[PDB]
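S.K.: For reference, the structure I am asking about is given below.
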Amino acid sequence: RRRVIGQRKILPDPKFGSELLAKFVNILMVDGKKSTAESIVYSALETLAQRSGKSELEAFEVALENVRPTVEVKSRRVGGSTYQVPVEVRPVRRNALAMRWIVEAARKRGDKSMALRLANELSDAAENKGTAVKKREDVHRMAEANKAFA
Amino acid sequence: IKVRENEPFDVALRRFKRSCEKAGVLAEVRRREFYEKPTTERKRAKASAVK
Amino acid sequence: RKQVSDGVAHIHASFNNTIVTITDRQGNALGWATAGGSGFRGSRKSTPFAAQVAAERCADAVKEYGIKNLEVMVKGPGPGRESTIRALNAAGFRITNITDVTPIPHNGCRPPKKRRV
RNA sequence: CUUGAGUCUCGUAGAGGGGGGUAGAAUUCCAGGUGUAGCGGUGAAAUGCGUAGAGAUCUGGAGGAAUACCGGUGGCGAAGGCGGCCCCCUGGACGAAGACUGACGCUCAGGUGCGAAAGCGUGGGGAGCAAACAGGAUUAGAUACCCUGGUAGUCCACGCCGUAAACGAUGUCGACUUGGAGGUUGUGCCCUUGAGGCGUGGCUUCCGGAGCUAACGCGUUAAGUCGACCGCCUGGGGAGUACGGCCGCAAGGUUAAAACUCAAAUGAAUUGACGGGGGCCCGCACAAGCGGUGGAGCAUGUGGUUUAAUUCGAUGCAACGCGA
Ligand SMILES: [Mg+2]
Ligand SMILES: [Mg+2]
Ligand SMILES: [Mg+2]
Ligand SMILES: [Mg+2]
Ligand SMILES: [Mg+2]
Ligand SMILES: [Mg+2]
Ligand SMILES: [Mg+2]
Ligand SMILES: [Mg+2]
Ligand SMILES: [Mg+2]
């Protein structure tokens, strides 16, 4: 409402030291248990490259290259009319959503162990498959469909 | 309001329509007339135009 | 089917709906399109985008006539008043004349009261 | 007698009035061509109109009503009111070189006439709009607001009705009283060599001084300062009602009480509060997220119910793991 600094700076990944990566290992973190989380992020990120054969980051990156949206609608209560005016998503935000989606979607894959679950979704995402990309499309589907206001 | 500009340069030139005709003349006639409302509500603009 | 190469495009920019009717310089309609039919309805068919998908759709129906150039006949306010034209020209149509034919009586019939809230 | 009032002469502006023509834009309707699956409407809808071909578009035709722009803080009129252009008939206002009459003036109970809209009678007219009415919708309901239609009417001629927040809520006539900015129209002077500048009559906006006023405000177009005549008021409700008279085709108009009852009714301004008024700001208020409650078993508190008693208290946010 008033406050305006920039963004709470985070500590890089403990293995590759990547901001984007780091925050991703946070969204997955539960009950403030950064330890267990880390193991999961790696126990899956490692398995990805184990197959993709590419660097954990360029591999992970791809997974986002799909789930990553670009435009979303923003409700604006005007004269009792709940309009859904669409708008492009800033870069810093864009990646966040992709990361949040991937996890939440992976957490529902009801596989065996979350560690492996994360891996699958991360793989499927790299080619528009899992629920990750699913939601992503819906987002853009909402927008444009409301391009009239756009 | 006629507009025929030689040399293709697809430039709308919507100034004419928005210089008199078009809206303002239509929106003015959209609903009912006026009758007594004009001799006032309209002349109530001079009370503003003055200052 | 007759090859005209150049006709005219009318646009009914009504506050609620917008329809485009492509016809030769004679008046004989060659094809038409309408926002209401172009999918979205009511709250969504009365937007500027509506006329776009409509106008462009009117071409994919008459362009089969070998049209090259075409004048524009715009009448009425509301959206799709300008939107329609753009898409039309953007479709390759060699535009030429843009004239407003919106009806404006020099004080004749009595407009309806309507709207009172 | 001439300064009031009037007449004449010559000019000036004007939607002043009555009659008759006429023009362009648009709406609707009819016919035909092109064309094809929607149109129309709303917050959404639906009624409705569409394949018996609508809408759109083009062509021709029929008809009624009103005159975009100019247009105004404008102009004319006793008021009501009066806007396209042209002709015919006709009223008033103003200026000025003056000429003429010679107080012929001001006001006016009763009287006479003019009176918006709606309404009424006879006969026309009828496009658009639209009381009634009929559907669709919204709503708890919706005899409404909104949508789809639509009769009277709105238009004309002639007769009637005579009312309105018929309002500047401010009777008419005349004389005085600082100023500022502007509009409209007549006229005089100025190298007018000029757009022009300066005067000076008529009508007209806003601001404001003195003064006036309860205050708001009015303020040379007074609600200031005076004179002439007229109209009207005497607490609120009952009541502009009843009764009677007069008028009216009718609807109703006009004149106009009393009983009973109240201690107020009312005007302006003031403070605050509120507004489904406006502007500007804050707060995990919302938005952006994370994790929950609501479902489950159990704990606990409250209500209810029960009970001989279920001790008393706290019950919107500010009671309900609260006094305990
Ligand atoms: Mg109606
Ligand atoms: Mg009448
Ligand atoms: Mg009659
Ligand atoms: Mg006058
Ligand atoms: Mg004043
Ligand atoms: Mg008061
Ligand atoms: Mg805080
Ligand atoms: Mg929230
Ligand atoms: Mg939640």
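Per Swiss-Prot, chain A residues shown: 3-152, in order.
The backbone N, Cα and C atoms fix where each Cβ goes, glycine too.
So Swiss-Prot says this about it:
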type    : residues              : note
MUTAGEN : A:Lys36 to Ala or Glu : Defective in ribosome assembly
MUTAGEN : A:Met116 to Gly       : Significantly decreases affinity for its own mRNA
S.K.: Do me a favour and check the Cα-Cα span between A:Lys36 (mutagenesis position) and A:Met116 (mutagenesis position); whole Å is fine.
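M.R.: A Cα-Cα distance of 15 Å.
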S.K.: Is A:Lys36 (mutagenesis position) helix, strand or coil when read with DSSP?
M.R.: helix
S.K.: Measure the Cβ-based neighbour count of A:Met116 (mutagenesis position), defined as the other Cβ atoms within 10 Å of its Cβ.
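M.R.: Other Cβ atoms within 10 Å of A:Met116 (mutagenesis position): 19.
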S.K.: On the three-state reduction of DSSP, what should I expect for A:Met116 (mutagenesis position)?
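M.R.: For A:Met116 (mutagenesis position) - judged by DSSP and reduced to three states - the answer is helix.
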S.K.: Counting across all protein chains shown, how many other Cβ atoms sit within 10 Å of the Cβ of A:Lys36 (mutagenesis position)?
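M.R.: I get 13 for this one.
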